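Working notes, structure below.
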Amino acid sequence: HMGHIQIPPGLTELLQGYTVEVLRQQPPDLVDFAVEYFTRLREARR
Amino acid sequence: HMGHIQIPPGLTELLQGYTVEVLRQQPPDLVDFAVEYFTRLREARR
Amino acid sequence: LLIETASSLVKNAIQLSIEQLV
């Protein structure tokens, strides 16, 4: 309430989605997987 | 060795770094931002 | 604070996933 801006929601779901596939796909490179996943996200929602 | 889980360390810090800059720089788009951050992380390490 | 919200943030993410995906 008091103040102005606070922890914005929506980031907890985006992270949990990554921590999931990351543990399932168990890719040899998480850095390259994060760049290939997020980058593909923007193309998904279109 | 069969019947056990393996959690590679490093995901706790990598995620904490993103959660920081995001709540600090306040980018216009976290999706596209996540791609510019991790992609640049490749050059950071090593 | 902020570092306190992100810390536990990763803990709740790991639980809600390996627990039979509950």
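The residues of chain C that appear here are 391-412 by Swiss-Prot count, in order.
This deposition comes from solution NMR.
For all residues, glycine too, the Cβ spot is worked out from N, Cα and C.
When secondary structure is read from DSSP and collapsed to three states, C:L392 (mutagenesis position) falls in the coil class. Applying an 8 A CB threshold to same-chain residues 6 or more apart, the list for C:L392 (mutagenesis position) is empty. Mutagenesis annotation in Swiss-Prot: C:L392 to P, described as Prevents or diminishes RII binding; the structure shown retains the original residue.
Here C:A396 (mutagenesis position) comes close to no residue that lies at least six apart in sequence on the same chain with a C-beta under 8 angstroms from its C-beta. In Swiss-Prot, the entry for mutagenesis C:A396 to P states: Prevents or diminishes RII binding. The structure shown retains the original residue.
According to Swiss-Prot, the experimentally introduced change C:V400 to P is described as follows: Prevents or diminishes RII binding. Taking a C-beta cut-off of under 8 Å and a sequence gap of six or more, C:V400 (mutagenesis position) has no contacts in its own chain.
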(request) Using DSSP reduced to three states, classify C:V400 (mutagenesis position) as helix, strand or coil. (result) helix
